Each structure stands twice: as structure tokens, then as C-alpha cells.
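For reference, the structure is listed below as C-alpha cells.
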Amino acid sequence: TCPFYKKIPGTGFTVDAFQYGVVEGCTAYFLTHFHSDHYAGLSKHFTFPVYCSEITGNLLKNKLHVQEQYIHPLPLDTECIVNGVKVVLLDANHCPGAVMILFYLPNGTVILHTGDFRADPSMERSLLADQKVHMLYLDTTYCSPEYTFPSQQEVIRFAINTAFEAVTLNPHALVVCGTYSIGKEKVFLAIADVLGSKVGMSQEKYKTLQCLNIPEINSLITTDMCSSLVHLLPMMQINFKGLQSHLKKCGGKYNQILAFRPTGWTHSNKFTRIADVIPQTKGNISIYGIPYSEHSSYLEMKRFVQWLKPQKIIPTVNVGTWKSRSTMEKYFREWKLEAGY
Ligand code: NI
């Protein structure tokens, strides 16, 4: 049964609610992004209208085989009427195709559902600037002050400089980057650009990338592993055993691996600066954990919410424990007393 924080009151709508069977009263199912916890339940047998971005609708049709007649892609930054209700899709600064959804209820209430997002000051000049929001359905993944991490730009600078130094010292080093979902494509694309290489990957991953409307993508990726010195592998294989095994397969072209695991936050964030990050090493294999986040830090979250000034907040993440819920409610009240709304 569908939880309350996935239902939009005063409408026939749900958000990211595909694993509950037929939801009673739902006339349109919205999907914020193509991450498995959110699309869980969709398949070629789904027969209700799905509303989403163009990129998400490319992934539904090619990866999950949802039939075309049930996919309703909407342009971003554009007022659209869905089953009698005005909606707008906004870029969420998450993975490719990820959106926030603004719902203009027939009674005058305005609701923002962030989906998963990385808040940014650029959102203060979107179509959100133009009107009041009553209710905020908020991605609270990192809603505690211990969650700090650098900008995406600082993290990519570290990765490019690290990779370029290693391969210029040793032209026979291979770079490997872990993946298990869409998102974080800048990590492997930026490294391959500095090295003058395409990114090599499996046919299944190439297929997924080809759905993403990334400009000039045919110039940047390939399935021919032998022609590439940046390889993508499943995240599970980014360990000493999995990397040793991969280096065997390359036929003595390479004699060293430098590997990257983009994680979210890890507790080594509470002590170490990005500049000071060091790898784990075993013989000719080195593994870097790099804190590349596609969710808001605590400070970015707090800035967005204090700017928006919602009347009510509904968290969508960390809702399963009383301790989490009480922590989050305490910070919401702090923010509201400090800013004065
Ligand atoms: Ni996500």
C-alpha cells in the first residue's frame, strides 16, 4: 500500500509509486527520475499514463520496454495541463533526466515535490521565483550538519589532475571508473577528455548512455574496450580481486590500474579535505573513493528551504525511524525561527 508522502492531495496523482499495484484513485503516475528505488514496479506490462522528462521516457521505452502509448514526456520550464491540473517540470540537478514537479492545485494551493535533488542557488531564478509554495515534499537524504562534501567542480578537478599525472608518469596505466546506475557521468567523461581517449564499456551500459541526450556522445564513448584507456565496470568489481581479474583480461597492454569509486558522503569527509585524499593501494592497483554527490549537502538544503519559505515540509527520505523524523523536524524549526517565516 502506497504511503501518504507519495500522494498529491486534491489530485488523481502519485509520485514515484509504481511498486504498490493499482493505486486506488490514481489517474496519472509521475516518475521524477530513472533510479531503481523510484521506478520499482514499472515494466512492458504497465498500462497507465506515466508522466516524466524526455530523457526518463527514452530510458522507460529502451531499458524497461514500457510501450510508447503510455509514455507522456513533458518539456522542462513549461506550463502544462495534465488531467485538468497545471504542472511544471524543473531540472533537479540530480542525474540525467531528473526533475522536480510544481503542482498548481485547483483550490489555489501550490506544491513542490523535489524528487531527488542537489539544491543550488540557480534554482532561486527558475520559475520558482514567481509564486508562493505552500507544501514542500523534500529530498532529505543528507539532512544533518555532519554531512559536508565539496562542490562537484572541486571533485572533478581532483580526479582529472590525479588521472593525468598517473598516466603521464606511466603510459601503460589503465584508468577504471565504477558505476551502478545513471548519474555521475562527468567523472568518467572528464577523465577520458584529459587523456584523449573514449570511454570503454559493456553493450548494456553503452545502450543506457545513448538514451541521455548528451551532446556529441558518439565522440566520447565506445564498446571497443581495446581502443580505450578509460574503462567502466560495475561498482561491485571496484576492489583488488575484481581489478586484478580485469587487468588479466587486457592481454598485457597495461601494467597498473588507477580506479575511482564515486560514492556519496563517507565519514572520512568529517576529517579530510579533497586535496588531502589518498588511495588504498595493493601492488600495482590503487583505488580512490571520491565524494561526488548528486544530493544536497546540509548547508545547500538549508539555504534552499530558507529561501523558499514553505508553510509545511514533508520529508521523502529517512522517514522509517522515529529518531530520523525527530532530528529532521528539529532542523526544520531551527531554520524557520532563524529566517523568520
Ligand atoms: Ni536518485
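Chain A is numbered as in Swiss-Prot; the shown residues are, in order, 700-1040.
Note that Cβ sites are derived from N, Cα and C of the backbone, with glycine treated the same way.
Annotation of the published mutagenesis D838 to N in Swiss-Prot: Impaired nuclear focus formation, reduced interaction with PIAS and increased sensitivity to cisplatin; the original residue is retained in the structure shown. For the mutagenesis experiment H994 to A, the note given by Swiss-Prot reads: Impaired nuclear focus formation, reduced interaction with PIAS and increased sensitivity to cisplatin.
In sequence order, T813, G814, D815, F816, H994, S995, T1015, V1016 are the residues of the chain that are 6 or more apart from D838 (mutagenesis position) and have a CB within less than 8 Å of its CB. Using a 10 Å Cβ-Cβ cutoff, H994 (mutagenesis position) registers 22 neighbours.
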